[PDB]
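Structure first, commentary second.
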Amino acid sequence: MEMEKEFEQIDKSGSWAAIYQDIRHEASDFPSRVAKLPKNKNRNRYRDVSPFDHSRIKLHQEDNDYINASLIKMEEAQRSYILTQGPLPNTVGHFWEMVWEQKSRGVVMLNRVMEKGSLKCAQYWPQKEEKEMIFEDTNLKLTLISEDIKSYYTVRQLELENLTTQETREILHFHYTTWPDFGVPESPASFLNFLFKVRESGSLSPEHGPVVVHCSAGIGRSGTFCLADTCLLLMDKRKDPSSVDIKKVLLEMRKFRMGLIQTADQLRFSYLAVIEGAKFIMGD
Ligand SMILES: CCC(=O)NC(=S)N1CCCc2ccccc21
């Protein structure tokens, strides 16, 4: 069923809360035993948001390999993403270790460091060129190279050095600065404009490790970004673009990380973004 007609049918019947609960009911439940070990309590921002054991990212160290991050592999789509929480004061070094070990080119940040008067994530990147950051626990150095500030978002060029080997890589930081918490972007338009900038960068392409995507918990805004990207890619690839079922794509992605799309209003925006984006995919 053309998602645009499904959309108007749910909107006119006001049944978004009902569709959403149906997905919550059918979603996968897999064990998260490593996340719940006592030694890992301070590595989790939220008690009720954990990576599944089968899809968790492992840090390459014998001490403790745990980070709150999941590998989302989307089969038909040919795309991978790492979804993670906003780093904590004691996990900023683990975060950059993971970026290094997984060979990621991009980091996509969908939250502000402070929202609703509380800290939603650590200040994990340098704000000035001449004030670099050293992560002594993981032996990494991070330097700000350049910053391009727009109205809705900011792109930064960062240099990450492995202090052990003196190899360096360029990381691109894509920071959406205007998305409300348990809320939605105001127009599908600024969201999509941002998604197309990440794509243009090469950050989502198979020659790199998976893009790292986060918000505060790494399920809500993060889920919206990956869901919209994957649905638009499948519409590009298939003979019949109207065969893309957003609810079925969301359930496939929930096999890899719990709780993706955290409100009935976030799913609706997901639709709008895919539907408006199609206008591009189908040749405009
Ligand atoms: C376990 C892998 C798997 O079976 N994936 C399947 S069926 N689909 C079909 C529809 C939703 C979707 C979206 C992006 C990529 C793949 C898929």
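Per the header of the entry, the method used was X-ray crystallography, 1.9 Å.
Every residue, even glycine, has its Cβ placed from backbone N, Cα and C.
If you look up Swiss-Prot, you'll see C215 marked as active site, phosphocysteine intermediate. Using a 10 Å radius centred on the Cβ of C215 (mutagenesis position) and all shown protein chains, the other Cβ atoms total 27.
Under 8 Å, Cβ to Cβ, and six or more positions away along its own chain, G218 (substrate binding site) finds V49, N68, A69, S70, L83, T84, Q85, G86, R257. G218 (substrate binding site) falls within neither a helix nor a strand when secondary structure is assigned with DSSP, and so counts as coil. Positions annotated as substrate binding site by Swiss-Prot: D181, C215, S216, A217, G218, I219, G220, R221, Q262.
DSSP assigns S50 (mutagenesis position) to coil in the three-state reduction, placing it in neither a helix nor a strand. Listed in Swiss-Prot as a mutagenesis experiment, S50 to A or D is described as follows: No phosphorylation.
The mutagenesis experiment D181 to A is recorded by Swiss-Prot, whose note states: Substrate-trapping mutant. For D181 (mutagenesis position), applying a Cβ distance below 8 Å and a minimum sequence separation of six or more within one chain yields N111, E115, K116, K120, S216.
Quoted from Swiss-Prot for the published mutagenesis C215 to S: Catalytically inactive mutant; abolishes sulfhydration.
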### Task
Determine, for the substrate site, the additional residues of the same chain whose CB lies within 8 Å of the mean position of the CB atoms of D181, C215, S216, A217, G218, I219, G220, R221, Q262; present them in sequence order.
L110, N111, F182, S222, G223
#### Entry: Length of the line joining the Cα atoms of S50 (mutagenesis position) and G220 (substrate binding site), in Å
13
### Task
Under 8 Å Cβ to Cβ from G220 (substrate binding site), same chain, six or more residues apart: give me those in sequence order, or none if nothing qualifies.
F182, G259, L260, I261, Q262, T263, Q266
